[PDB]
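Undergrad: Please see the structure below; I have some questions.
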Amino acid sequence: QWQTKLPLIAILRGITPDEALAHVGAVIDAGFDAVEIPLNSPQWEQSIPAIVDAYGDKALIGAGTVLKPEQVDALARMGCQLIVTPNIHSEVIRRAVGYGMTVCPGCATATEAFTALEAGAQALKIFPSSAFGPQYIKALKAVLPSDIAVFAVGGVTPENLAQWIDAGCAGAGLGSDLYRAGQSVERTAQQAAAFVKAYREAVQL
Amino acid sequence: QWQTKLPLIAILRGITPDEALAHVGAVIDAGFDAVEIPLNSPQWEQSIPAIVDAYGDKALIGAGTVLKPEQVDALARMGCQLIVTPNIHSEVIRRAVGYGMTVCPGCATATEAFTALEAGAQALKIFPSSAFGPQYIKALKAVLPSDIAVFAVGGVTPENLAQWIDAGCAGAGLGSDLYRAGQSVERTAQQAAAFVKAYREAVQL
Amino acid sequence: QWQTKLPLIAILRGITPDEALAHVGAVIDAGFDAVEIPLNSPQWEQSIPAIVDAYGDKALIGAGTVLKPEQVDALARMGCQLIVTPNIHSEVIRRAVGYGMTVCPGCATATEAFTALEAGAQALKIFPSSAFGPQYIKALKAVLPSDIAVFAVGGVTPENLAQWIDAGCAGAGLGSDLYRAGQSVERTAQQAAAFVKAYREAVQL
Ligand SMILES: *C(C[C@@H](O)[C@H](O)COP(=O)(O)O)C(=O)O
Ligand SMILES: *C(C[C@@H](O)[C@H](O)COP(=O)(O)O)C(=O)O
Ligand SMILES: *C(C[C@@H](O)[C@H](O)COP(=O)(O)O)C(=O)O
């Protein structure tokens, strides 16, 4: 199983250092306990260590769009606990695992999923899930080992979250539908509230 | 070409040893001549050699969800004639080919298909086909070598089988829509009859 | 950026040597400045060098369905300037780059795209785009380096071209909807006119 209370990952792509603390505090306040900042965000090497230090003991804090082994090294030193990727790159996964970090790497096919498992991944991100649909994951779950947690990422909304959870997703990574670069802290708190609400109702249902 | 009379693969995921002979006898009686038991089925190393021995000379008998080279070795000894996979793993394919077994490995992209061909695959499984659609295969067939048999697997029904065959599939692997773990032998005979009927009408049309 | 005026690739699959010059002249006359002949076209080693010689200084001329390193070598000698593929094969890409040819290789997942970039690809073909949709590319563009040109190929029409361009595609490769083996030169001029018109209106809009 995913080892954090609520299985939702807040993905804050394009957030800047001066806004990182407020937006992360918003998502955590609303119920999130996993947050990551993509490495294609401006000055991520300022924002990430800041959020680790403010929130590292309140939420699973980490990074996304992690494409090179050497980034894993840098992120470990920053106190990153979580590595999310758009792709399967075996040494990235192996290296992150080697630090005792939680890795949720991104695959899109059966072949790619089993490569990620062989690299030591304990969870999988299906990215982008929107093109494939809930049924894709349901089909993947019929071949994946039972204890592998699958996360839908890509076009997941508070409205459709239910269908991902029904299909067999342990949870979801939420990007643009939760945070787009330059939206208000109030919008972040609104969307994060919506997703937490949608998740809780989904389990109930 | 596929070298079995009717190009449909019966996939009996989660079948138990005590039910294997009856359900396989049902599908074969209805017209199937390829059957496989996924290795994520309980006690598959009891069911598979049993079905090889009862039916090996009446149908192409084998295994699915074959993920490790060492499983191919074990299955060869059991008298498996057919290896089906959800993914492309070159040594699995090479090893199975090396035994003179029929391999139908699972790919989802052009890149993965050409890797499987280079490993010696003579047929391809597109898995899961449902997310992609008939048109996906039609598009893949415009680049694949002409004599490669393509099998749709994933969300194929007796109702939509026609559209897969029209799109260029040589045949289909049928899983949950044919057999779900714990359904009656009578249900297996019903669904297998439906698929054989749908296939025959599809060629006619 | 793509370094040719209009970012549309004419793909003439199955064209024969005796028709190559007329059909290529049609597409170029209509506004195309990239054209390729797939290597699964009959007698491509006659058609390609012919079109390089007639049109090489009027358009980006090259080949598609390039699957083996040794084909790249042969095509270089023929004066091919452009290599298009259905799949990601690192040495094909590296070899073509090594000749100073423009490579637009085909990928379908994030993992495959980053492999192609690491092989030196400066542009990407998403193939087949039709199964995935415009939103797939939009999602891929959120992780790809900003300056990588993405081309939709597979089920692109003059009617839907707009939506690919809106989604973030720098352009498109047009196959069966532009040229099918055995259609008239007049049909090629008609479809090529339609695509150029659709593209120009798309930028305008
Ligand atoms: C994984 C990719 C993911 O973060 C993208 O932003 C797509 O998700 P949305 O469509 O924005 O929800 C990664 O960055 O590691
Ligand atoms: C291939 C995968 C296949 O067997 C799955 O069960 C999906 O098919 P259905 O959706 O059940 O029809 C393999 O096991 O090798
Ligand atoms: C890339 C594949 C492409 O050329 C195929 O023909 C699919 O495109 P259409 O559906 O025909 O538009 C390659 O050949 O390198």
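Residue numbering: from 1, along the chain as shown.
Determination method: X-ray crystallography, 2.1 Å.
For all residues, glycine too, the Cβ spot is worked out from N, Cα and C.
According to Swiss-Prot, the protein has these features:
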ACT_SITE  C:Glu36  active site, proton donor/acceptor
ACT_SITE  C:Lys125  active site, schiff-base intermediate with substrate
BINDING   C:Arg13, C:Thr65, C:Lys125, C:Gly155, C:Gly175, C:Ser176  2-dehydro-3-deoxy-6-phospho-D-galactonate binding site
MUTAGEN   C:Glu36 to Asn (Swiss-Prot position 37)  50-fold decrease in catalytic efficiency and 6-fold decrease of binding affinity
MUTAGEN   C:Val153 to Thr (Swiss-Prot position 154)  Little stereoselectivity, accepting KDPG and KDPGal as substrate with roughly equal efficacy. Reduced the preference for KDPGal. It diminishes the activity against KDPGal and increases activity against KDPG
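For each listed feature, how buried is it and what is near it?
TA: DSSP assigns C:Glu36 (mutagenesis position) to a strand.
If you take the C-beta of C:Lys125 (active site, schiff-base intermediate with substrate) and look for same-chain residues 6 or more apart in sequence within under 8 angstroms, you find C:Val84, C:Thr85, C:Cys104, C:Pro105, C:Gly106, C:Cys107, C:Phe151, C:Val153, C:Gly173.
For C:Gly155 (2-dehydro-3-deoxy-6-phospho-D-galactonate binding site), the same-chain residues lying six or more positions away in sequence with a CB closer than 8 A to its CB are C:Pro128, C:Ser129, C:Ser130, C:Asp177.
A sphere of 10 angstroms centred on the C-beta of C:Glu36 (mutagenesis position) encloses 28 other C-beta atoms.
Within 10 Å of the Cβ of C:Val153 (mutagenesis position) there are 27 other Cβ atoms, across all protein chains.
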Undergrad: What does DSSP assign C:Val153 (mutagenesis position), in three states?
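TA: For C:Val153 (mutagenesis position) - judged by DSSP and reduced to three states - the answer is strand.
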Undergrad: In whole Å, note down how far the CA of C:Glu36 (mutagenesis position) lies from the CA of C:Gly175 (2-dehydro-3-deoxy-6-phospho-D-galactonate binding site).
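TA: Just about 10 Å between their Cα atoms.
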Undergrad: With an 8 Å cut-off on Cβ-Cβ distance and a minimum sequence separation of at least 6, pull the same-chain contacts of C:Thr65 (2-dehydro-3-deoxy-6-phospho-D-galactonate binding site), or say none.
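TA: Spatial neighbours, sequence-distant, of C:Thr65 (2-dehydro-3-deoxy-6-phospho-D-galactonate binding site): C:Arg13, C:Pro38, C:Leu39, C:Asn40, C:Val84, C:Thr85, C:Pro86.
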Undergrad: Of all the binding-site residues here, C:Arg13, C:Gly175, C:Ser176, which one's CB has the most other CB atoms within 10 A?
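TA: The residue with the most neighbouring Cβ atoms within 10 Å is C:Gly175.
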Undergrad: Consider each pair of residues in C:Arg13, C:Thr65, C:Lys125, C:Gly155, C:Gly175, C:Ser176, all listed by the record as binding 2-dehydro-3-deoxy-6-phospho-D-galactonate, and report the largest Cα separation in Å as a whole number.
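TA: Taking every pair of listed residues, the largest Cα separation comes to 17 Å.
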Undergrad: From the Cα of C:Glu36 (mutagenesis position) across to the Cα of C:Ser176 (2-dehydro-3-deoxy-6-phospho-D-galactonate binding site), what is the distance in angstrom?
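TA: C:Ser176 (2-dehydro-3-deoxy-6-phospho-D-galactonate binding site) and C:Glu36 (mutagenesis position) have their Cα atoms 13 Å apart.
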Undergrad: Could you check what DSSP calls C:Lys125 (active site, schiff-base intermediate with substrate) once collapsed to helix, strand or coil?
TA: strand
